[PDB]
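Heads up, the thing below is written out as structure tokens.
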Amino acid sequence: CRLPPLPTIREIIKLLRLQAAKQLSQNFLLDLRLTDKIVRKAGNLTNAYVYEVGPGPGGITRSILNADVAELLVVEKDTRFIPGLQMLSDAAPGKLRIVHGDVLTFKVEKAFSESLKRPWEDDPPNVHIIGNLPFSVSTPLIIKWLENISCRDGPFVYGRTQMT
Amino acid sequence: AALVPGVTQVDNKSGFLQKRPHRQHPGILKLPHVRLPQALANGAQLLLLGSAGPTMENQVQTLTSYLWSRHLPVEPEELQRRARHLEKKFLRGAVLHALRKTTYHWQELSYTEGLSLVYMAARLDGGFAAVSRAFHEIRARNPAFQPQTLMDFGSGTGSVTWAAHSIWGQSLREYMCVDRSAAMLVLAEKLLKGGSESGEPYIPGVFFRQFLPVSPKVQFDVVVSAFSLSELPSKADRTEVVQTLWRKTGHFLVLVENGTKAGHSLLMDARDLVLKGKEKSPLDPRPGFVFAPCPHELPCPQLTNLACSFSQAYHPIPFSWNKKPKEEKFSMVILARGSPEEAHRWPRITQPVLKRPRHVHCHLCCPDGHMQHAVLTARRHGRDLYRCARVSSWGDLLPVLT
Amino acid sequence: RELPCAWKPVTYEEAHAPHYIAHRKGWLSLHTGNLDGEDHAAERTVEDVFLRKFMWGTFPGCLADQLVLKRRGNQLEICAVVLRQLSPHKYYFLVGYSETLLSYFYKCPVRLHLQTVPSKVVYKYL
RNA sequence: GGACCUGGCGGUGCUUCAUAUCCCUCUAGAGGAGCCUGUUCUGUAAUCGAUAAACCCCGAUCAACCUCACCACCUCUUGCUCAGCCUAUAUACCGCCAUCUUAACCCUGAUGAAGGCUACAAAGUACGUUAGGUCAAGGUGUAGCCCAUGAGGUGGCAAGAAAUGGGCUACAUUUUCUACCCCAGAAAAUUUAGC
Ligand SMILES: C[S@@+](CC[C@H](N)C(=O)[O-])C[C@H]1O[C@@H](n2cnc3c(N)ncnc32)[C@H](O)[C@@H]1O
Ligand code: SF4
Ligand SMILES: [Mg+2]
Ligand SMILES: [Mg+2]
């Protein structure tokens, strides 16, 4: 697929309207080889439904898209990255669904189809979560999802969904 | 020789002659006087409000003439043959002094903030017209082409980006612009935002980079280089850039230079380089052919002593020194992937057409690889073809068959 | 070998700029044509142009300095300054030839007043 | 790996001031009418194309009921004179215009990279280039067409609309007309430069 180029740090700074390299207050992985490695460790994503959290520039998003996924749901809090993700979606028709919101409050149990729900006692239900979030947000998120696994609800209504 | 009196006849496909007048014959590629977009013209003047006085008129003129008269850098090999010849005549220090004369001193231009404004005031309007004429070639003869991607090596002021928008604005979605100078990139973005540091870009999807990407995997629909290969320090640099640009070309590679001997020779090096493929197993195996202006892939018949250039008249950006319309003399070559569409290629008029009583002078580059000075008249060639040549102009095609 | 590797005395007259023509420098040609009322200034100019060209073409490498073209009525005095490199017999032969040819070209009694110098008289260095 | 030397910082901010160019300040106009042009669109078979070559003879001027150019039709050609064309070429030369290129010595640091100032003074001194323009006050060649790029005739052609660029006129009461050359009589918002 012909995907648009990964934004550079200068483009990121201008997009965030910071005009400087010191007021960024954020770290990005703008190397597609490392993102490829991460998505490789995430497992076989052929015709899989992936829930991506905290994309930002979209290196992980591009690496997932290069893998032959069926539908990639992408939840982003910052509006300023949504134009770039929309260009990415235009590049790949129908494989990318952008949503604005907090991952701490977004409801995933309704996002995907009900035909992907498999029993708990079976293998993982072809739905994966991948995330490179700020470290101030991943700990609350993993606590919340551990509670959800305890209740077998939220992202785990589909079954034993794997997380990376 | 594509004109044989009494034998060569007009080529009537689509039922042309019956269905349309002669002034609109398919070889007509003339473009009316080019006017820049108002957003560009307004932006350029706004950026110059700080300093556009009498000094700027002199500076713009000095830069314009200096760039026009530039010669290609003298490769070392040319230098020793000159050195030995002067050595034999004298029969080392004396030869060098006699070599500083009779040889061109080629220098880099470091496009800083100051010299970037002078360039924009001197070449924005002129460069825009030349590229618009080149793109008109692709649109007029292939109107179904709807590119979605464009790269511009040597993006100084963004003239290529603006020109591409004016023709393929409804389908282009990515404009990759490359330029090593930080100031030129800074100036080019201001021009997209209405000439202000803060604003909304007038064209969407423009990407600015300082280094040329080198990868065959990423391939662009239209790759453009306008008045940029003449700034490279050597023939090796020109060789390497043109190879990369061709490797990343999807449909068309548009190269545009000054209409001088230095410019024309530069493009014929690049024309031969792409035609004579050297890569053993390229990622894209498709061949290349000259979409325009040449009707053949054989060596240029005018490269020996003459040049080959074309003209496009345009309206200069209103300034304290721009009153009358100007003409932009430029050299171009367009290289297209694949093979020629058909075998019915038509000669190219490469020189002003001289209209005289009952006869017309046309200088044609013919498909067989030879120039032909044809004096067309109604008695010898026929009523139709004479009228077609009567209305034709510099840079058009002549529809002749057999 | 490579482009990065590849990349004066004056006489009194050569030393001085044009704006000293009436301050420090003089005039080489002298005639009444340009005066107010006098006529044929253009003809005298053309005469001087041809005459300088012909003197420089007839005495190659001998003229140390520019000529001085003076005019008294018909008379045309070419007061030239030459060198002492060429043999005196050739000076005499050339003087006779040039005087006769110029007299028959301008239809006036042309004359030559060579002044030989051992070498060019330098004033300064520029 | 330890210590040191020259640095460059293609540097970044603040403080103070010199702070002229540009600001504020002063004078003057520059919107509107009427016509002529540059460019665009539309239209024609065609050129609202030109007068060392016509009307126009107040200023100017348009089409002239002129000739050349254009469109559609036709005629002649050994014609003029071993004819004739102004047809190209300075993208053939020349000429003319224009572009661009063309130090030494002496000290200090143990004789290391290296450094060298104090005035009531402490080592510092001495020609080419051009697919360039010009065939109007200039030339030397070179090519083309000669049953037509020559010579004629019969008709037609003489545009329409805008938005913007430029230009020409009249525009007044501190004016206008007469006598005089100044004591009379009658009339009625942006910009742009400039000191
Ligand atoms: C003469 S400008 C071209 C103008 C532009 N094409 C236009 O139409 O306005 C050439 C630009 O190429 C850039 N350039 C020169 N050498 C380069 C190189 N080696 N790699 C990338 N850019 C280069 C210069 O900085 C300059 O801005
Ligand atoms: S059009 Fe003909 S003369 Fe011009 S560059 Fe191509 S081959 Fe050469
Ligand atoms: Mg010329
Ligand atoms: Mg007419």
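Note that chain A is numbered according to Swiss-Prot, with residues 10-173 shown in order.
Going by what the header records, the deposited coordinates were determined by electron microscopy, 2.5 Å.
Just so it is clear, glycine is given a Cβ too, placed from its N, Cα and C backbone atoms.
As annotated by Swiss-Prot, S-adenosyl-L-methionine binding site applies to A:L38, A:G63, A:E85, A:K86, A:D111, A:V112, A:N141. Sequence-distant contacts of A:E85 (mutagenesis position), defined by Cβ-Cβ distance under 8 angstroms and a gap of at least six in the same chain, are A:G63, A:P64, A:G65, A:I91, A:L94, A:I107, A:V108, A:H109. According to DSSP, A:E85 (mutagenesis position) is assigned to a strand segment.
Secondary structure from DSSP puts A:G65 (mutagenesis position) in coil. Here the residue is the original one, while Swiss-Prot reports the published mutagenesis A:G65 to A with the comment Abolishes methyltransferase activity, DNA-binding and SAM-binding. Does not abolish transcription activator function.
Recorded in Swiss-Prot as a mutagenesis result, A:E85 to A carries the remark: Inhibits rRNA (adenine-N6,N6-)-dimethyltransferase activity.
Neighbours of A:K86 (mutagenesis position), defined as other CB atoms within 10 A of its CB across all chains, total 17. While the structure shown retains the original residue, Swiss-Prot records the mutagenesis experiment A:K86 to A with this note: Inhibits rRNA (adenine-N6,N6-)-dimethyltransferase activity.
Annotation of the published mutagenesis A:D111 to A in Swiss-Prot: Inhibits rRNA (adenine-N6,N6-)-dimethyltransferase activity; the original residue is retained in the structure shown. All protein chains considered, the CB of A:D111 (mutagenesis position) has 12 other CB atoms within 10 Å.
Mutagenesis annotation in Swiss-Prot: A:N141 to A, described as Does not affect SAM-binding, DNA-binding nor transcription activator function; the structure shown retains the original residue. A coil conformation is recorded for A:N141 (mutagenesis position) in the three-state DSSP classification, outside any helix or strand. In the structure as shown, the Cβ atom of A:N141 (mutagenesis position) sits within 10 Å of 19 other Cβ atoms.
Residue pairs drawn from A:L38, A:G63, A:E85, A:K86, A:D111, A:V112, A:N141, the listed S-adenosyl-L-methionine binders, are separated by up to 21 Å at the Cα level. The separation of A:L38 (S-adenosyl-L-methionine binding site) from A:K86 (mutagenesis position), Cα to Cα, is 18 Å. Neighbour density for A:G63 (S-adenosyl-L-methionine binding site): within 10 A of its CB lie 20 other CB atoms from the protein chains shown.
Spacing of A:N141 (mutagenesis position) relative to A:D111 (mutagenesis position) is 14 Å (Cα to Cα, whole number).
Each of the binding-site residues A:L38, A:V112 was ranked by the number of other C-beta atoms within 10 Å, and first place falls to A:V112. For A:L38 (S-adenosyl-L-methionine binding site) paired with A:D111 (mutagenesis position), the C-alpha to C-alpha distance reads 21 Å.
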